[PDB]
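Peer 1: Okay, here's the structure, questions in a sec.
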Amino acid sequence: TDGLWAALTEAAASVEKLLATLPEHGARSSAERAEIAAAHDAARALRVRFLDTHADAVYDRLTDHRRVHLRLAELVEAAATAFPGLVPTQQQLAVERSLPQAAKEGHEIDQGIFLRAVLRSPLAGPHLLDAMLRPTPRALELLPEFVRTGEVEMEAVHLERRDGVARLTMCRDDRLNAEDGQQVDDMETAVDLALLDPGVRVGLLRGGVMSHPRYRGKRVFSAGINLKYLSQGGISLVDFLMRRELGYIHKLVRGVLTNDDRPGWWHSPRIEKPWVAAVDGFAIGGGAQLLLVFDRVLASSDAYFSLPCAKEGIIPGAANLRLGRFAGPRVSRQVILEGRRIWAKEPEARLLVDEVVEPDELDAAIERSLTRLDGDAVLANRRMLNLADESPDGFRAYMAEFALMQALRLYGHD
Amino acid sequence: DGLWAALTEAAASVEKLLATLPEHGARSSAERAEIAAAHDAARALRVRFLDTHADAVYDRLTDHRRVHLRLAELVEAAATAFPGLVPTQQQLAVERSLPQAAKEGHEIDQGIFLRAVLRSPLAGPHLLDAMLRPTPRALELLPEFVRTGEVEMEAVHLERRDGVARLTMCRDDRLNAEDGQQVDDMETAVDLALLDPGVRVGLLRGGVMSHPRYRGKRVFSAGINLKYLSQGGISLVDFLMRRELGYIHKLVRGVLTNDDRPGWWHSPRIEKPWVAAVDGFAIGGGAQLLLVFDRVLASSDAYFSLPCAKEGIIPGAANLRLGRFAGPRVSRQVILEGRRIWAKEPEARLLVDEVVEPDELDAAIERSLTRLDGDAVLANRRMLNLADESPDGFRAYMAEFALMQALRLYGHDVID
Amino acid sequence: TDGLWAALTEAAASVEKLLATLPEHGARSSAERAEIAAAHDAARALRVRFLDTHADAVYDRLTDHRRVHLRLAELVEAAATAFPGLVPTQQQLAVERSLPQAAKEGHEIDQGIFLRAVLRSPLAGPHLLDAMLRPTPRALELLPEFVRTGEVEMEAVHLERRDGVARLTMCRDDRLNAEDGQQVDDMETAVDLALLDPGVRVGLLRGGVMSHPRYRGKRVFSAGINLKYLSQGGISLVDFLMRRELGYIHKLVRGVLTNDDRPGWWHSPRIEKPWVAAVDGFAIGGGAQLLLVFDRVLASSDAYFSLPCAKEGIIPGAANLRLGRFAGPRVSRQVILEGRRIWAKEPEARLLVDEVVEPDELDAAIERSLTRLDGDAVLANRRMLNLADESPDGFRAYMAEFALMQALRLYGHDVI
Ligand SMILES: CC(C)(COP(=O)(O)OP(=O)(O)OC[C@H]1O[C@@H](n2cnc3c(N)ncnc32)[C@H](O)[C@@H]1OP(=O)(O)O)[C@@H](O)C(=O)NCCC(=O)NCCS/C(O)=C/c1cc(O)cc(O)c1
Ligand SMILES: CC(C)(COP(=O)(O)OP(=O)(O)OC[C@H]1O[C@@H](n2cnc3c(N)ncnc32)[C@H](O)[C@@H]1OP(=O)(O)O)[C@@H](O)C(=O)NCCC(=O)NCCS/C(O)=C/c1cc(O)cc(O)c1
Ligand SMILES: CC(C)(COP(=O)(O)OP(=O)(O)OC[C@H]1O[C@@H](n2cnc3c(N)ncnc32)[C@H](O)[C@@H]1OP(=O)(O)O)[C@@H](O)C(=O)NCCC(=O)NCCS/C(O)=C/c1cc(O)cc(O)c1
């Protein structure tokens, strides 16, 4: 129309040509490495410039002018087929996934560029965020048996309904509840079921008993992202890092968006419920990120909280968005930039934790706290609080930049 | 189109059913579900009509945003100009004579309306400006206040001294519990304090109580009148919204005047610093007020709480403002779980600047009134309030609040 | 075209007639002083009204529809020539600068009105802010020699590259690093060089050894604005108060905006780096304001922090924007409105300072902290943090109002 799509198509062609004619990654010469790096850079710069003016038109083709809610996975897949060279195809990602991270060309970065541009749009952004708040198909599929049975066993999460509480137990006993793509799917499924189940009034997140010998018999909340999978190239930008932030973690804040199915939808299109978190052992990385979103947080006297995501190379999700509000900008930089670790019994733990109780009194204090969040008044108040604490624009703008900043960190030399 | 026609139909089915059905509380199970269903269909259409037509509606009522109408006048004019969108004065009269439990909930329609108005980037700021303008009552009382320095109201006693507007909340029988009259007296007093050129600083304090448990003792505020709430005397528009957009917002941003003085081009609103002194306790609406003052003092024996949650409603704009003072953990402890903060515990310093023994309190109040005098304080507190609470932030909150609070006003746990 | 430019031209003409025919400032009568004050007020009111509707058109003429980046000094100069009477000429400002503050007509206020209107625009505002993030010509000029030698000596700042650290030493040993127009130019130049030098990974700001007899041999961070120059009329609204906020202080937050010169510009158009501050003695006023944008802050056990500006009659830069986020609204008003002074060893110092060290361990603790901020991961995380903490709209809206509020404080009576 005015040159950008054609110039991008060309820049992507030069990339495919070099990737076809050059040696494999570990065999390229210094001159060859600079040649491909420059080609990638020229294509990505044009991906940004194309979308600065054409993002809404692209999103409209993919969503039929914002009448079809597409989740992240479906969105980036449809974008690849409808706009070749804008974002990688399923195949090109398949090739990337079989390689070690160091040998990857970095095609996920193109998805970072795309999702940044979509979320920056005041029209496309809120619509994509709504799509991710809708219930997952898996959860709709499991909902009737959960209502009948009160119990669902998944690979990384055990869900149980007892006394109007949805009890989510993170139960990866071999690896201290380290996070991967499967844990995100199980968590979102369980969060969806907790919110849609009419016999659930409050949610509870806790780590289960561990089996690994260093922690046998001990509960552990979360050791954060699976560093092995990160190194091997098993951590997906879209299906893990973005999915968790826009899916289950955002649903803890704002609920699940339903269809116009029920009375009161005109005032409450989303079903939200209060959430309690109980921390045993420690909350590290992604686990600690979760605590910034709960209505009540309890911890054992011996627990600690840290975000070592820094020195590790990557951004701790939306902790950079939320932590300042809890601890102020000095402490939030101490934790995020310099890896400060906060112990449950030091005074500043009160910035993250409501109750710190000795292991022998912890179970009973958890139970008491589940009784204190029951009514419709709690729902209205937590909704107004979350609206004040984190505006839709605030969250949307952060996740937009995050999509690309985190994509780049995923492929940095660190 | 038809958007307005379908609403007109849905409201007609409501009026039909209300005319032919039994009085509330002797309707059968089938009858109660039918009217509930009719209300729901009408309210759903009120929302969608206004999602696309709010600006056009507001423009008809305000002559394209060239007439400032306050809340009461706005919803009245909306009812006559758009029958079935919001209740008439009469229908509200009928609602008010009933107990909360027997009400049909017509105030919810006003919640729907004010939500849509405040959501508009054009209508919203204009309505908020209208509510920052001086009340007619205050313009009426201003000359005598300037001459006399003294105005005795129902729940408030204004008094000018050494350049201080001394507001004393003086409902000695009921611990300064809030009602529609107290809001009118407070806004009137705040308007006079800001318009009186001999006033440099404002002071809010509770007066000596007469009720026997507190005779001789000052008490700041026991919050909303729970008796009146149960009886249906708490108005969504004239109490809950009026206080947030009127006097409480004026404490933050001042009164908007006409272009009738020098410097209006840079300061269209007259704002002044405010000091609050808490005796006994600040509960509910009283505690909400502390989040808006430039200095807060409290007696050693005072406490602060927002039981508005336990009651069944939202504590005004505390959900907007408290997180900024105490962070999201403490603010949920106070609002969701009813935590009560004592003047002498460390975290009181998140809400209170000075905690003084009763015998040194009067003198510490006086000293604090001398420290906020200049034009430099005005400029700095204006920049601080602009940073702390953006116009969009407040507008977006009050928009959702208008409807969320309307629904809580008619929820079943409140009808206790 | 709508009457506003002509009415402004008239109002400015009546000002000029009166200034030509009236006595000099200290010889005017009561009636004469009221008349010129009224003429100024009418002209300034029209400057505001003209720009409320015409600001974008004005900015577009000056910047060729936002395709030429002009810094503040160049912008207001071009505006004076292209729109006579909107803002003062270089000629008129020269006359103002030759007078004491009390005798000035206040023409800088017109620049406050102009910059407020520009920054309020969602189109012009971000574009002006980008222009001020671009490298200064002086820094581009000094960059090659800095890369070669690793060392630059300026009047108020000594810059040294060492172990990948840009070491900025504020070195006004005679006056405790009091700020003036030259210090702003040196600071922005040094910050530009630190960001553009590829051998610089982290920045460090510290005060040098003092020579004044009360502090001989002792380091001092900053005593804030030069109060002597303020009284004499040597503090420029544009070249000092606005320049520092939109130039080097904003560059500490967001980096320098470069040309499309380098790989990765499509994702990082600005070069940002982490900054460490080390406070010896005290940080007062503008010095304390700087601590609010650093990534790590260290302080001597004996240091204190204060913003006595308010007591002086002026606003402490963007402290009113940033401080609440560090200390909450109670403490931020205690510091800004009531002049509270925070000592490095009291508990609430931890709201501003990461480490408080005894003088004998301070040098080594500074060195340790410089090694801890090296990677690309730190860069991405501090970028996301700063985006969350302070939005572009938030900063832009604040600086817009600040431009005029601070201009008025510059000419208020308690400042003179
Ligand atoms: C220090 C300690 C807490 C305890 O140390 P013992 O000596 O008590 O424990 P053993 O080490 O014996 O524990 C038994 C087994 O569990 C494994 N394992 C542990 N954590 C992880 C992990 N994050 N990813 C993968 N595996 C993990 C451990 O490697 C070992 O493997 P073996 O059985 O093959 O030997 C430990 O967990 C520790 O050092 N943890 C490191 C945690 C860490 O740095 N996490 C990264 C934070 S960063 C993070 O989460 C980024 C993030 C960003 C986002 O945008 C979203 C998100 O969701 C996450
Ligand atoms: C705990 C204590 C404060 C003290 O307990 P003693 O034992 O010291 O005190 P006695 O109970 O003897 O009190 C002496 C006299 O004062 C009367 N009275 C007090 N408050 C109210 C009221 N709100 N409405 C009406 N009357 C009231 C009390 O009835 C009695 O009069 P008699 O003798 O004529 O019966 C107690 O009063 C107490 O629990 N009060 C309820 C406090 C409370 O939770 N209020 C509502 C919070 S909720 C709130 O404010 C929501 C709110 C939301 C908004 O969006 C805006 C807004 O503006 C408000
Ligand atoms: C408190 C103390 C530090 C006490 O220290 P001793 O009493 O032991 O030390 P001596 O005071 O003798 O120190 C030796 C010499 O240093 C000179 N000097 C010092 N400060 C300044 C200054 N701000 N401006 C100019 N000169 C200054 C002073 O003249 C003196 O005499 P010599 O002329 O013979 O050299 C004192 O200096 C003191 O009270 N300082 C005032 C601090 C103050 O109010 N600052 C302004 C706050 S307000 C402020 O910064 C507003 C502001 C707003 C903005 O938007 C941007 C911005 O950048 C600033």
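By the numbers in Swiss-Prot, the shown part of chain C spans 11-426.
Going by what the header records, the deposited coordinates were determined by X-ray crystallography, 2.7 Å.
Each residue, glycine too, has its Cβ placed from N, Cα and C.
Copied straight from Swiss-Prot:
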BINDING   C:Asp183, C:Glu189, C:222-225, C:233-238, C:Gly296, C:325-327, C:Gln416  substrate binding site
MUTAGEN   C:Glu189 to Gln  Strong decrease of affinity and the catalytic efficiency compared to the wild-type
MUTAGEN   C:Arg254 to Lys  Strong decrease of affinity and the catalytic efficiency compared to the wild-type
MUTAGEN   C:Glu255 to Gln  Same affinity and catalytic efficiency compared to the wild-type
MUTAGEN   C:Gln299 to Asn  Slight increase of the affinity and 2-fold decrease of the catalytic efficiency compared to the wild-type
MUTAGEN   C:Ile324 to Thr  Loss of dioxygenase activity
MUTAGEN   C:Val425 to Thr  Slight decrease of affinity for DPA-CoA and catalytic efficiency compared to the wild-type. Slight decrease of affinity for dioxygen
Peer 1: Of these recorded positions, C:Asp183, C:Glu189, C:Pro223, C:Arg254, C:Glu255, C:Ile324, which are close to chain B by the rule of a Cβ under 8 Å away?
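Peer 2: Contact set vs B: C:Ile324.
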Peer 1: Around C:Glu255 (mutagenesis position), which of the listed binding-site residues (C:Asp183, C:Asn236, C:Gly327) come within 10 Å, judging by Cα atoms?
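Peer 2: Hits: C:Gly327.
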Peer 1: Least buried of the binding-site residues C:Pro223, C:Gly327, going by other Cβ atoms within 10 Å?
Peer 2: C:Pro223
Peer 1: What subset of the binding-site residues C:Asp183, C:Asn236, C:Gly296 lies within 10 angstroms of C:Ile324 (mutagenesis position) at the C-alpha level?
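Peer 2: Cα within 10 Å of C:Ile324 (mutagenesis position): none.
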Peer 1: From the recorded positions listed here (C:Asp183, C:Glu189, C:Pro223, C:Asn236, C:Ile324, C:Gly327), select those whose CB sits under 6 A from an atom of ligand 3.
Peer 2: C:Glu189, C:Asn236, C:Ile324, C:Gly327
Peer 1: What is the nearest of the mutagenesis positions C:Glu189, C:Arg254, C:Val425 to C:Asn236 (substrate binding site), using the Cα of each?
Peer 2: C:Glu189
Peer 1: What subset of the binding-site residues C:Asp183, C:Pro223, C:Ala233, C:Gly327 lies within 10 angstroms of C:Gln299 (mutagenesis position) at the C-alpha level?
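Peer 2: Those close enough are C:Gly327.
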Peer 1: Give me the Cα-Cα distance between C:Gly327 (substrate binding site) and C:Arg254 (mutagenesis position), rounded to a whole Å.
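Peer 2: Each residue's Cα considered, C:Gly327 (substrate binding site) and C:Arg254 (mutagenesis position) end up 9 Å apart.
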Peer 1: Sequence gap of 6 or more, Cβ distance under 8 Å: name the residues on the same chain that satisfy this around C:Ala233 (substrate binding site), in order along the sequence.
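Peer 2: In sequence order, the residues whose Cβ lies under 8 Å from that of C:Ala233 (substrate binding site) (at least 6 apart) are C:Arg185, C:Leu186, C:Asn187, C:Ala188, C:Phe292, C:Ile294, C:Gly295, C:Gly297.
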Peer 1: Compared by Cα position, which of the mutagenesis positions C:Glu189, C:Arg254, C:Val425 is the closest one to C:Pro223 (substrate binding site)?
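Peer 2: Answer for the nearest of the mutagenesis positions: C:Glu189.
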Peer 1: Among the recorded positions listed here, C:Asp183, C:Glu189, which has the most company in the form of other Cβ atoms within 10 Å of its Cβ?
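Peer 2: The most densely surrounded of these recorded positions is C:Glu189.
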Peer 1: Take the C-alpha atoms of C:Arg254 (mutagenesis position) and C:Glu189 (mutagenesis position) and report the distance between them in angstrom, rounded.
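Peer 2: C:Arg254 (mutagenesis position) and C:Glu189 (mutagenesis position) have their Cα atoms 10 Å apart.
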Peer 1: Count the other Cβ atoms sitting within 10 Å of the Cβ of C:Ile324 (mutagenesis position), across every protein chain shown.
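Peer 2: For C:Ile324 (mutagenesis position), the 10 Å Cβ neighbour count is 23.
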Peer 1: For the recorded positions listed here (C:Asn236, C:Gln299), which one has the lowest count of neighbouring CB atoms within 10 Å of its own CB?
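Peer 2: Candidates: the recorded positions C:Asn236, C:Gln299. Fewest Cβ atoms within 10 Å: C:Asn236.
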Peer 1: How many Å lie between the Cα of C:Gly296 (substrate binding site) and the Cα of C:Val425 (mutagenesis position)?
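Peer 2: Here the two Cα atoms lie 17 Å apart.
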Peer 1: Using C-alpha atoms only, work out the spacing between C:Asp183 (substrate binding site) and C:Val425 (mutagenesis position) and round it to an integer in Å.
Peer 2: 27
Peer 1: Which residue, out of the recorded positions C:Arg254, C:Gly296, C:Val425, shows the minimum number of other Cβ atoms inside 10 Å of its Cβ in this structure?
Peer 2: C:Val425
Peer 1: Just to be sure I understand the packing, how many Cβ atoms besides its own are within 10 Å of the Cβ of C:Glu255 (mutagenesis position)?
Peer 2: 22
